[PDB]
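**Student:** Pasting in a structure now, in structure tokens, and then I'll have a few things to ask.
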Amino acid sequence: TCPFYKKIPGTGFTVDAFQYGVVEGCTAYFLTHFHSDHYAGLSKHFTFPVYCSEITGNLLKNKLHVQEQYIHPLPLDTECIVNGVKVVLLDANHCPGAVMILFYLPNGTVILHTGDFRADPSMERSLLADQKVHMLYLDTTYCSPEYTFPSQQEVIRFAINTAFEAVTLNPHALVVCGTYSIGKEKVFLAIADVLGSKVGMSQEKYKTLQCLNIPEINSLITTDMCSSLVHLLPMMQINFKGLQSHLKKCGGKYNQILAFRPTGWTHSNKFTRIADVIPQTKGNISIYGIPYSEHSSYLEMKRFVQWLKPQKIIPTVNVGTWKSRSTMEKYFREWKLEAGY
Ligand code: NI
């Protein structure tokens, strides 16, 4: 059974609700982004209207085989009428094709559903500037002040400089980057660009990347691993065993691996500055965990909500424990008393 925080009152709509069978009264299912916790349940047999971005629709058709007749892609930043209700899709600053959804209810209520997002001051000049929001359905993934991490631009600066130094010292070093979903593509694209290389990967991963509308993609990626000195592998293989195994397959071309594991937040963020980060090393293999987040930090979240001044907040993450729910409600009341709304 579909939980309440995935239903949109006064409409036939649900958000990210595909794992519950047929939802009673649902005339249109919205999908905010192509991540498995959110699409859980969709397949080629799905027969109801799905509303999403163009990029998410490309992935539904090619990776999950959903039939074309049930995919309804909408442009961003554009007022659209769906089943007699005005909606707008906005860029969520999460993974490629991820959106927030503005719903203008027939009774005059305005609701914002963030999906998953990384809040940014640029959002304060989207179509959100214009008007009041009565209800915010909020991505609360890192809603506590201990969750700190650097900007994505600082993290990429660190990765490019680390890779370029290593390979200039040793031209026979291979660079490997881990992946398990869409998102974080800048990590491996920025490294391959500084090294003058295409990125090499499996046929399955190449197919996924070909759905993303990235400009000049055919100039940046390949399935010919022998032509590339930046390889992608599943995240599960980014360990000394899996990396040793990979290096054997490379035909004596390389004598060293430098690997990157993009993570979200980890507890070493509570102590160690990005500049000071060091790898784990075994012999000729080194592995860097880098904190490249596609979710809001606590401070980014707080800024966005204090700017928006919503009348009511419904969290969509960390909702399963009483202790989590109580902590989140305390910070929402602080924010409101501090800013005066
Ligand atoms: Ni996500």
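Residue numbering for chain A follows Swiss-Prot; the residues present correspond to positions 700-1040, in that order.
Using the three backbone atoms N, Cα and C, a Cβ is placed for every residue, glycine included.
Per Swiss-Prot, the features are:
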MUTAGEN   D838 to N  Impaired nuclear focus formation, reduced interaction with PIAS and increased sensitivity to cisplatin
MUTAGEN   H994 to A  Impaired nuclear focus formation, reduced interaction with PIAS and increased sensitivity to cisplatin
**Student:** Count the other Cβ atoms sitting within 10 Å of the Cβ of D838 (mutagenesis position), across every protein chain shown.
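**Tutor:** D838 (mutagenesis position) is surrounded by 23 other Cβ atoms within 10 Å.
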**Student:** Do you know offhand how many angstrom separate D838 (mutagenesis position) and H994 (mutagenesis position) by C-alpha?
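**Tutor:** With the alpha carbons as reference points, the distance is 8 Å.
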**Student:** Looking at Cβ-Cβ distances, which residues of the chain lie under 8 angstroms from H994 (mutagenesis position) while being 6 or more apart from it?
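**Tutor:** Correct list: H793, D815, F816, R817, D838, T840, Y841, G963.
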